[PDB]
Amino acid sequence: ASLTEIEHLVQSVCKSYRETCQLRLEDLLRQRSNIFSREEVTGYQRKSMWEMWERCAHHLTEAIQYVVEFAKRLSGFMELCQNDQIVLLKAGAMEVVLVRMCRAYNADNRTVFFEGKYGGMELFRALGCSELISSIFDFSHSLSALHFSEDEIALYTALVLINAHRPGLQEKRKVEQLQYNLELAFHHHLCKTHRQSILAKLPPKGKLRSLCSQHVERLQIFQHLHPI
Ligand SMILES: CCn1c(=O)c2cc(NC(=O)C[C@H](C)CC(=O)Nc3ccc(C#N)c(Cl)c3)ccc2n(CC)c1=O
């Protein structure tokens, strides 16, 4: 693969993501000024754990569907053996959704677009694990510091997904092929955009893994055997 190819790989991932990103950044960034009232907050706080978990599971599902589309639009992905496509999406998509969150995170007021307005971590009081919720908030908060561009997310999350060190892949060598190809595409973009300085300050390897582990460690207790 020469560089002019690696160029197209960037261009592709970036297109693919631009279609599959759920909400336009403009929509999110405009909507920061729109925030839940204390009363509205209290309304969400007064819910059942069962109901907040029911909701959030729906939203997560809706999200995971977009990530499945993102993956489908990666050429190379579609070319991988059927089993492997699944193994990857199963370990990955969660972690991707987590990285995608930062776009909905507003550092200024430590809030996030949920069901139409922005709200802080205390909206999710009902799930009863402020600890996890706010480390999730922290994760997003530190990514917001990076001012992660849209193409950088596209490329990062692709790299979250394609990871030949997932247990269960049959065609490991094929996955590697893709994986390195995307690492080099990623390095290339950070040059073209003089953004090499962000690598050094990317989220610690599997601080992300640990955070999603913990989240499914809490989904499995309510939404047992649900498709995800
Ligand atoms: C998966 C980690 N994560 C979030 O990404 C996350 C995101 C947002 N908001 C957005 O991403 C903007 C979206 C266009 C609309 C949307 O609400 N999506 C959404 C997606 C995944 C999940 C989950 N679970 C949820 Cl509750 C919602 C809100 C809360 C999130 N949480 C709980 C603190 C959260 O835990």
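We number chain A the same way Swiss-Prot does; the residues here are 265-492, in that order.
Per deposition record, X-ray crystallography, 3.2 Å.
Using N, Cα and C of the backbone, Cβ positions are placed for all residues, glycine too.
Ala327 to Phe appears in Swiss-Prot as a mutagenesis experiment; the accompanying note says: Completely abolishes transcriptional activity. What Swiss-Prot notes for the published mutagenesis of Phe378 to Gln is this: Completely abolishes transcriptional activity. Listed in Swiss-Prot is the mutagenesis experiment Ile397 to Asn, annotated as follows: Nearly abolishes transcriptional activity.
Projection of Swiss-Prot feature records onto the structure.
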| residue | record | DSSP class |
| --- | --- | --- |
| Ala327 | mutagenesis position | helix |
| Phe378 | mutagenesis position | strand |
| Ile397 | mutagenesis position | helix |
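Between the CA atoms of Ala327 (mutagenesis position) and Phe378 (mutagenesis position) there is a gap of 13 Å, rounded to the nearest whole number. Cα to Cα, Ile397 (mutagenesis position) and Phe378 (mutagenesis position) are separated by 14 Å.
Sequence-distant contacts (6 or more apart, same chain, Cβ under 8 Å) of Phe378 (mutagenesis position) comprise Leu387.
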